[PDB]
Amino acid sequence: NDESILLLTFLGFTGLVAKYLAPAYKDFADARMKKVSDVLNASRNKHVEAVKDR
Amino acid sequence: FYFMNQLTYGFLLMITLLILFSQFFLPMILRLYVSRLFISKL
Amino acid sequence: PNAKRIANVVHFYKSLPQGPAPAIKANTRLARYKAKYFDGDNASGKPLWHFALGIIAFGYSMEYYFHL
Amino acid sequence: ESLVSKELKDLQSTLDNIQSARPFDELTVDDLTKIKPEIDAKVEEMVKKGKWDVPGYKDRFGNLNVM
Amino acid sequence: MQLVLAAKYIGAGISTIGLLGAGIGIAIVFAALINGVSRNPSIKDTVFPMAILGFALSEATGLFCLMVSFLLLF
Amino acid sequence: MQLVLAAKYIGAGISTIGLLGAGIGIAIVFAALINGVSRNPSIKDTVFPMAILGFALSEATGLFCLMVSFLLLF
Amino acid sequence: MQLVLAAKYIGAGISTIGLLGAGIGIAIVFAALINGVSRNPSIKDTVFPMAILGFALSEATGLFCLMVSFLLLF
Amino acid sequence: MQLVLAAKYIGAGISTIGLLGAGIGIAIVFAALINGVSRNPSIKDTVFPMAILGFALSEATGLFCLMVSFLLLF
Amino acid sequence: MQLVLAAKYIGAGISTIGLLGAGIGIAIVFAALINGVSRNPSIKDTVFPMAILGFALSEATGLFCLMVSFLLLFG
Amino acid sequence: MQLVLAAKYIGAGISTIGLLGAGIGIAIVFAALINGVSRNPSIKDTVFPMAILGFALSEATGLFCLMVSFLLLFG
Amino acid sequence: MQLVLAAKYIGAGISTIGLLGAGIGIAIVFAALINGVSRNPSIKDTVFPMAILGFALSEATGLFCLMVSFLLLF
Amino acid sequence: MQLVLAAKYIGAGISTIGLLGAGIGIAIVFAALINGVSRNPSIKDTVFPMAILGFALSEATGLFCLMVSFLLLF
Amino acid sequence: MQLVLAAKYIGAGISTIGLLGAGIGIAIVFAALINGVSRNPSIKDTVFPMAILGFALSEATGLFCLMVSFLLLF
Amino acid sequence: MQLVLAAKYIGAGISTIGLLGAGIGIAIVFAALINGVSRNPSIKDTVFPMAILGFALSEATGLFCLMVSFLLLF
Amino acid sequence: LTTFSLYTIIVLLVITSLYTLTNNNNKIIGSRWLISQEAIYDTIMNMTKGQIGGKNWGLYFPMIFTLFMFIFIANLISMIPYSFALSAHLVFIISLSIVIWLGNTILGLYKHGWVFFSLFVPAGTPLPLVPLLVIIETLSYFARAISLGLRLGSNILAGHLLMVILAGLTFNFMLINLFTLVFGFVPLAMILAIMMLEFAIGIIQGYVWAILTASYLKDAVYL
Amino acid sequence: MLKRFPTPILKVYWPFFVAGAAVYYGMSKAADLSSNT
């Protein structure tokens, strides 16, 4: 093919997000889904303290 | 030329995709927000 | 006062107790998209990568059918 | 004098429903609609008015934006 | 036939010099950026979107040039 | 006879050099924005409708070098 | 004969390098407005009419682009 | 007979690039005014005559770039 | 012999094209005056002649080429 | 047809005026670097690489002009 | 002579564009003067003779310029 | 028949205009240095070799615009 | 034999813009002169050894402003 | 072997317009030199060597500019 | 048959089946392949809040969202290489943009009507100011239409036009010799350095369309 | 599957519903016989 370079010009652009930008989003979002999954839980334990007064 | 041919379903694609957002796919996460409110204030 | 202390007494009690019935035993080519790569374990650049590996095949074929 | 005395277990049955009956983060959302239908009722009233900005979200959660 | 085509080439050369302003247009939106970052290092979270839509308006408007010259190349 | 059809677009090809009026015309306004918010942050939402009112009167005023090409191209 | 309108097409298309300063004239007047109101926010009520005053005395002649270009093409 | 007004239509546009100096010369006169009066809003009362005798001589060249461009009218 | 007169037609076009130097130069001196008297009014009658001295001396690139450029009409 | 190969020969030098934006565009971004770090030396590595990302777009305009001349060069 | 020595009139028209840098040097040494006497008024009449040589020295290119414009006239 | 090898001498001498791009360019970085260490003479041992990086990177577009002038030799 | 060698006094008009931005060149050190000495009046006797003697170091370039003009003129 | 003698004359003269970069670049190297010694008089010999580096950086571009006229003139 | 609408039905296929893979059967936790969709959701919630702000605010919010995600996934065709693009087919974009130009003015008809002449100057004016600047600002109104869609259509087709001209250069630089691979590696990742910025342009060209459309229905809706 | 909601579409995008028919018909005066050069 005369245009053989065409699929080749992201040999490393596909590798850029695989090596340099894989934790730049996957290890960005995991703490955020960690953040919601306990600030509901810790406030739920505040319900276990609010039910103890009455 | 043939400017007409893609435009027939060009912006016709818009008025069916808005309704998938404005009625179906956009507000499905707003329930996902307010469920995080009725677990916030309990 | 009493009102927040009684707005919880239904929805804290009447829900599911165990997080049971995992519903991963529902495989009829409707949920079999996500039990392979969309489980919460790996998180690499995989489901985007197999999107492009088909459309470059869908791209190269349509001139192989047209002219080549 | 003992009017609330027969309310001696309705909060105690919840306490046993919290020490080993808390699946708060592996359960879904539409079960809560079967639990509380009013969480969809204010959804309907905040859609027709055009109130997508839910108040009481930013004080507890982030914006999750690129700002 | 090539006496009229001989000016299509000289147009497409002289046309694509109006985007020398596309370089320097995409420059002072960064030279005036880090004067902000040096004078207030806690504003970089919100001043970055003001210039990332800053130059995209600029360097595309300089990119109007080769949209004309490619018509006069092809 | 048709040898002046070349003069139709070489007169149009040089008309893209008038785009630096929008090449720099919206660079420095945004370069006057992104430092002008860093000097005091809480006037972000007052000068930003001032800027779009200054943006569109500058690049669209530098846009109609495109029209003298297109009615010359067609 | 034929060479009349050829001589008009490279003169009318070369008039649109003339609006180049007219584009970046709009830039610097809107530059120092959002740099002038930036430290004094209590001045937009008074000097923003002075900023737009810099068009009706200024671009009333500064935008003679097609007025010199297509004018004798009637 | 094809050189009745042969080189007249071309020169009237290439002469009309002097509106660059008439463009941004019509600009800094107000652009230096506005951040100047943003330093001191009390001096606005005395530059109301200085924008008179600052701008009118600034576009003295503005009449001098079109009367040269009016070689063709009369 | 109207070929050279056609050249003096277009050569009149690049004759007094050089008013950019007297176009932004005639304003940048006033860009310094009006930012000068802004910061202090106690020079209001000192440099106002001296920027007038900047005014006419900036037009030495203005009306210099013009004396044969406006006079190539009759001769 | 040696006029078109003259026409694909005259136009490279008329398409390289547009480089001069990139000749100075990489410097005025560098101009804000050195007086950038002069106000604080503790900013030295949080403004260095982003203005190189601020630099890199300015080169592509100058790398938009060389490909025009080279497509004008090769046939 | 009609094609040989008559050609030199357009060589003069490109000789008289060299004064665009002349008009700035008889402006910006004036422009640093008025701000130079701003923050120090009592340096006035020592700098005012050291700056008028800047009017003479910068315009020396503006006056050596158009000698080649009048080399072909007289 | 002489014309293709005739454009070898107009097609390169017009190509060396943009060598001023490094000319005014490469000194601006030096024009940043000598008033940059005015306000702070201490930190120069690390910020000077980073300016040579700017010296060398804009010198690369100080030889590109003479690269095609030496393509004349082939 | 008459229409070719006549161009040596035609391209000798284009070299009047060689570096004859004295306003961009020669004058801006005299601006920086009376900028600096209006900050320290007691320093002007050490800056003339580096400004006006530095001026010829700038006009070492300006030696050949028009040496290429007259050499192919007479 | 006719008109190629004209193109080595006209194209030689345009090459010196590129010496503007050597002219202006040899100006800001001193126009930023002396405002630096104005604020800090005592600390001088840390930049006077690197200024002639900046001058040699600027004049290398102009000396890689003008000699292409006399590249293959004979 | 239709030989140019081959992948237009893919464009809504990625978002009629976005719920298939993002929403993990309606969990409130919102895992990693979903939390971007709410990350991209609030990035339009913020910007149209800060420059509309009034009471009648979120009513046009779905339209200004569905313009974003429609051209945000224009980047798919700029990286799939063996394809003649749909954003390169600029006749549809510049005619999608003609309806959003006049559609606000016809939204200004029954809402505002006779007061809509107040585009002259939003500040004070004497007599000679207004009647000769009104043509200067409506020059930003009857050319407001073409200025939007062309900007998208001109920046993105160079994603396959400023790059396919290099493919004629580097494939011609390889079929010369085996010892022609000199001067370092220019027919290599230097081209990759060119491509990813236009790839990143494809993100910010969508985001600039959200901002640009947001500013126009601020004054066409509010007084 | 999904939930439907009565979201206000016609009474607020009726200019853009009308304007879709405005440019479509404009091509019936442009792509009838004026496209055969």
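Following Swiss-Prot, chain O residues are numbered 36-258, in order.
Keep in mind that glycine also has a Cβ here, set from the backbone N, Cα and C atoms.
Quoted from Swiss-Prot for the published natural variant O:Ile171 to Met: In strain: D273-10B/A1. Counting only same-chain residues at least 6 apart in sequence, none has a Cβ under 8 Å from the Cβ of O:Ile171 (variant position).
Annotation of the natural variant O:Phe177 to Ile in Swiss-Prot: In strain: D273-10B/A1. Under the three-state DSSP scheme, O:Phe177 (variant position) falls in the coil class.
Quoting Swiss-Prot on the natural variant O:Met231 to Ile: In strain: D273-10B/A1. All chains included, 17 other C-beta atoms sit within 10 angstroms of the C-beta of O:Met231 (variant position).
Cβ neighbour count for O:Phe177 (variant position) (all protein chains, 10 Å cutoff from its Cβ): 12. For the pair O:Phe177 (variant position) and O:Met231 (variant position), the C-alpha distance works out to 35 angstrom.
DSSP assigns O:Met231 (variant position) to a helix.
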